[PDB]
Amino acid sequence: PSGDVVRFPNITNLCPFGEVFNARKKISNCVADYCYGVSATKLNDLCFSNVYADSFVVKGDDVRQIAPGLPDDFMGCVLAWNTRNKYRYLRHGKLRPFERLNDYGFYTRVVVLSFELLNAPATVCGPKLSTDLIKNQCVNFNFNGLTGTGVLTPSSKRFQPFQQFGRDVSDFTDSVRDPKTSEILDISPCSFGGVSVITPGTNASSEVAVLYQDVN
Amino acid sequence: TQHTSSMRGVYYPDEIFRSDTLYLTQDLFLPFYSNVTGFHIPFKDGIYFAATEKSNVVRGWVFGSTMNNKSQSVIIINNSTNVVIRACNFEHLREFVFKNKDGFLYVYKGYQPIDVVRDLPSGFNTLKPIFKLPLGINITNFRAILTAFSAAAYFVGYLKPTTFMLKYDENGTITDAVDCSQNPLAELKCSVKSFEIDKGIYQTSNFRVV
Amino acid sequence: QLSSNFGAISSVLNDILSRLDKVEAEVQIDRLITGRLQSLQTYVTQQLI
Ligand SMILES: *[C@@H]1O[C@H](CO)[C@@H](O)[C@H](O)[C@H]1NC(C)=O
Ligand SMILES: *[C@@H]1O[C@H](CO)[C@@H](O)[C@H](O)[C@H]1NC(C)=O
C-alpha cells in the first residue's frame, strides 16, 4: 500500500452516553467516547446506527437470568452495578425476544446495549480524524465499516437512493458510496502475482532473469 | 370475494447494490398465485396490504392484541400531510407490506396506476424499504381505518417463509423473479440458476414421507 | 466457498479482526482456515483425476 484514507460522517456532537447510565432509549447522531459479538476495546473504531439501551431496575439476584440460553443471533454489551449501602412468575406462554405478579421488595442497573450496523447511513461512532481522497494508488481503506486495501476510481454504477454499498456476482465489495454521496469503485487490490526465475544452471553462469506473471 | 395475486408482492431484500446477477434468498415472501380476501383479520406475522382508491378515499391501520383499551396498540394515519404514529392504550394502486420480526415493525411501499373494474389488477411490481419501527409490542390482529363520505376496495395477503430467485438488471433494479416452491419446474429453475433449460432429466432435492 | 461460513462468527476477515483483537479472534480464524484449506485441497485432487 501507499497511503491511508478515512471517511467518516461529518456530524459532530456530544453524546448522552453518560447521562442515561446514571439517572428503552435511542441514541443517534452523537459521538460516543466509551459482550456478545464485539470486543469492548474494539468498540471505538466501528460506526453503527441508532444504538439502543434497555434500562430497568433489578437486584443482583436476577442479573444471572439475562443472556441467551435476548435473541440468539443478536449481539450487545451488558453493564451492571449494585448499591445498597416488580416481576411476573405467572403468564400463559413466554414472550418473543425484545417484547413486553409480585414485588421483589428492595431493602438495605442492567443496561443491555444493542448495536445496528451497516444498514442505514452511519450516525453513531467515536472520534476518528478524517482524511482526503486519493485515487489510482494502492492505499488503505477506513470507510464507515470497510477496512481493506485497493485502488480507487470514479464509478458508473446507478446506485438506488437507499443503498450505500455494492456487491459483485460473487458477493465481493467492488463499489461503495462515500459518506459525501459519491460512487467510487474499489477495483482489485492493485496488483499481485507469481515470480519465476530463469537460469542457465549455475554450471555456466550466475546470471538469471525474472518473470512477473500477470502485470501491465 | 377471493381473488388471485399473480406476481405481486416483491420487495428489495436488503440495502445492497447488485447488477447482472441472480440471487437466492430465503425470507417471508408472498408466494405467486395466492388468495387475497377482497374487502369492501389476524396479522399472522406478515400482511401484504394493497389498496385502490380514487382521490385518497380512505387511509389508516391499527395493530394490537385485543384492540379494546386493554393492551398496547399501534396506529398509522395522516393528520394533515404527515404520518402520525403512537403506541399507547388507545380508545392509483397503493402497495404496502408489513412485517413483525424481532420487535421491529418493518414497512415497504410501492405505487402504480391501474384501470380495473371491481377486482385486483395483474402484473408485478416492486417495493422499497421506507420505514422500520421499534414498537416493541406483540401484534396479533389489525384493522384498517376508513374515511366515510365512491367505491373503495382494499386487499389482504399472507406472507410465508419461502425461497425466491430474483433477477437483477444492469441498471441495478430487480426485474423478474421465480418462486422456488410453486411448481416442480420452478424448483428446477432455482436449482440450475436459469430461465430456459435444455431437454433432459435433472435430479433435484430429496423427499421424505413425514 | 469463500462466501461460506464454517461455524465462525463471520465469513469475511477484517470483520472478525475489527470486532476482536486477541485469542478470541484466533479461535474464530482457525475455524475459517480449516474450512478454506479443505475446499482448496478437494479442488486440487479433482483436477489431478
Ligand atoms: C401475543 O399475544 C397473544 C394473545 O393471545 C398470544 O397468544 C401470543 O402468544 C403472543 N405472542 C407470542 C409471541 O407469544
Ligand atoms: C437500462 O437503463 C437504460 C438507460 O438508463 C435504458 O435505456 C435501458 O432500457 C435499461 N434497461 C436495459 C438496458 O436492459
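The numbering of chain B matches Swiss-Prot: 31-70, 81-131, 181-238, 248-308, in order.
Looks like electron microscopy, 3.3 Å, at least that's what the header says.
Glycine is treated like the rest: Cβ placed from N, Cα and C.
Under 8 Å, Cβ to Cβ, and six or more positions away along its own chain, B:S49 (variant position) finds B:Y266, B:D267, B:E268, B:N269, B:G270. In the three-state DSSP scheme, B:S49 (variant position) is classed as coil. Under the heading of natural variants, Swiss-Prot lists B:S49 to L and annotates it as follows: In strain: Isolate GZ50.
Under the heading of natural variants, Swiss-Prot lists B:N118 to S and annotates it as follows: In strain: Isolate Shanghai LY. Long-range C-beta contacts of B:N118 (variant position), restricted to its own chain and to partners at least six residues apart, with a cutoff below 8 Å, comprise B:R99, B:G100, B:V124.
Quoted from Swiss-Prot for the published natural variant B:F193 to S: In strain: Isolate Shanghai LY. Counting only same-chain residues six or more apart in sequence, the Cβ atoms lying under 8 angstroms from the Cβ of B:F193 (variant position) belong to B:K221, B:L222, B:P223, B:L224.
Of all the Cβ atoms in the protein chains shown, 17 others lie within 10 Å of the Cβ of B:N227 (variant position). According to DSSP, B:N227 (variant position) sits in a coil region rather than a helix or strand. Quoted from Swiss-Prot, the note attached to the natural variant B:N227 to K states: In strain: Isolate SZ3.
Residue environment of B:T261 (variant position) contains 15 other Cβ atoms, counted within 10 Å of its Cβ in all protein chains. Reduced to three states, the DSSP call for B:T261 (variant position) is strand. Recorded in Swiss-Prot as a natural variant, B:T261 to K carries the remark: In strain: Isolate SZ3.
Classification of B:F193 (variant position) by DSSP places it in coil, neither helical nor stranded. Cα of B:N227 (variant position) to Cα of B:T261 (variant position): a span of 26 Å. Listed in sequence order, the variant positions among B:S49, B:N118, B:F193, B:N227, B:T261 whose CB lies under 6 angstroms from an atom of ligand 1 come out as B:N227. Chain A lies within reach of B:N227, taking the variant positions B:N118, B:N227, B:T261 and requiring a CB-CB distance under 8 A.
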